[PDB]
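Accompanying notes for the structure given below.
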Amino acid sequence: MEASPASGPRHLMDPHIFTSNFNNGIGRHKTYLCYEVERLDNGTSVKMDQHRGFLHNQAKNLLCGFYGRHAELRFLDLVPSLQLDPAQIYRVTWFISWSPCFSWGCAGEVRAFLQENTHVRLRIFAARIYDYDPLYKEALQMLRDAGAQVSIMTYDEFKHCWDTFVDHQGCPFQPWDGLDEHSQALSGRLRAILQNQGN
Ligand SMILES: [Zn+2]
C-alpha cells in the first residue's frame with residue numbers, strides 16, 4: 001500500500017560472483033552469509049536498503065591472533081555498530097550457504113542473543129550443507145528450542161535473495177537445471193531430522 005518495493009542498485013556482489021558462489025553443488029570454497037535487516041510495523045515489514053550486507057568465512061591470518069572465525073561471528077560483530085533500537089520490533093534474515101558448526105559456538109551465540117533480544121525474529125536458511133562433522137543435526141535441534149525459523153533455501157527465496165543481494169540493477173535470477181532434484185533432496189534431509197515421532 002505504498003508505491004512499490006525498492007531494489008538495491010548500490011554496490012552489491014557481481015551477477016557472477018553471486019551465482020558462482022551459490023553454485024549449487026560445491027565442496028570447498030568459502031562459506032557465504034547474507035544478513036538482511038528489516039523493521040516490523042503492524043505486520044508491515046519495511047526492508048532497509050542501507051543496513052544489510054554479506055560476509056564470507058576467513059582463515060588466513062590466524063597468526064595475527066585472529067584464529068579461524070566463521071562469518072556468523074564476524075557478522076554479529078557489527079551489531080554493536082548499529083546500536084539497534086529495541087523501541088520497536090525487528091526482523092533479521094540469515095542466508096547461509098554452509099551448515100552451522102558447533103551448535104554451541106554458532107547457535108549458542110544466537111541463542112543468548114534472543115534470550116536477551118527476543119524482540120527480533122531470526123530466520124535461518126541453509127542453502128548448502130557442509131561442515132567438519134554431522135553435528136549439524138544438534139544444531140537444528142538446539143536452534144529449534146530457540147524459536148528461530150530453520151528451513152532449507154527455497155526457489156522463491158532464491159529469486160528474492162538474488163535481486164536483493166545482487167546489483168542486478170534490474171535483472172532476473174538464473175536457476176540451474178534441476179531444482180526439483182536438489183530441492184526435493186535437501187528438503188528431504190531436513191524433514192528426516194524433523195521426524196523423531198510417529199514411529
Ligand atoms: Zn560457526
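Every residue gets a Cβ built from N, Cα and C, even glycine.
Pulled from Swiss-Prot:
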| type | residues | note |
| --- | --- | --- |
| ACT_SITE | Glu72 | active site, proton donor |
| BINDING | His70, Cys101, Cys106 | Zn(2+) binding site |
| DOMAIN | 27-143 | domain 'CMP/dCMP-type deaminase' |
| MUTAGEN | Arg28 to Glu | No effect on deaminase activity despite an altered restriction activity towards genetic invaders |
| MUTAGEN | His29 to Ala | Altered deaminase activity and restriction activity towards genetic invaders |
| MUTAGEN | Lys30 to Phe | Altered deaminase activity and restriction activity towards genetic invaders |
| MUTAGEN | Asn57 to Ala | Altered deaminase activity and restriction activity towards genetic invaders |
| MUTAGEN | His70 to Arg | Altered deaminase activity |
| MUTAGEN | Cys106 to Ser | Altered deaminase activity |
| MUTAGEN | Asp131 to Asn | No effect on deaminase activity despite an altered restriction activity towards genetic invaders |
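All features noted in Swiss-Prot, drawn onto the structure.
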| residue | record | Cβ neighbours (10 Å) |
| --- | --- | --- |
| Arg28 | mutagenesis position | 5 |
| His29 | mutagenesis position | 15 |
| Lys30 | mutagenesis position | 13 |
| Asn57 | mutagenesis position | 18 |
| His70 | mutagenesis position | 21 |
| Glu72 | active site, proton donor | 23 |
| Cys101 | Zn(2+) binding site | 19 |
| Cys106 | mutagenesis position | 20 |
| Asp131 | mutagenesis position | 14 |
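The recorded positions listed here (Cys101, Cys106, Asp131) include no residue with a Cα within 10 A of the Cα of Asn57 (mutagenesis position).
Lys30 (mutagenesis position) sits 10 Å from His70 (mutagenesis position), counting Cα to Cα. Here the C-alpha separation of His29 (mutagenesis position) and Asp131 (mutagenesis position) works out to 12 Å. The residue listed as 'active site, proton donor' is 7 Å away from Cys106 (mutagenesis position) when you measure Cα to Cα. Comparing the Cα of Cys101 (Zn(2+) binding site) with the Cα of every entry in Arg28, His70, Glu72, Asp131, these being the recorded positions, the smallest distance points to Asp131.
Selection of the recorded positions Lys30, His70, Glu72, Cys106 by a Cβ distance under 6 Å from ligand 1 yields, in sequence order, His70, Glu72, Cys106. For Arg28 (mutagenesis position), the nearest neighbour among the listed recorded positions (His70, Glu72, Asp131), judged by C-alpha distance, is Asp131. For the pair formed by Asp131 (mutagenesis position) and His70 (mutagenesis position), distance between Cα atoms is given as 11 Å, rounded to the nearest Å.
Within 8 Å of the centroid defined by the CB atoms of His70, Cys101, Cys106, the record's Zn(2+) site, lie the Cβ atoms of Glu72, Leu73, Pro100, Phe102, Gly105, excluding the listed residues themselves.
Mapped onto three states, the DSSP output places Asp131 (mutagenesis position) in coil. Secondary structure at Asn57 (mutagenesis position), taken from DSSP and collapsed to helix, strand or coil, is coil. Following the DSSP three-state reduction, the secondary structure of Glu72 (active site, proton donor) is helix.
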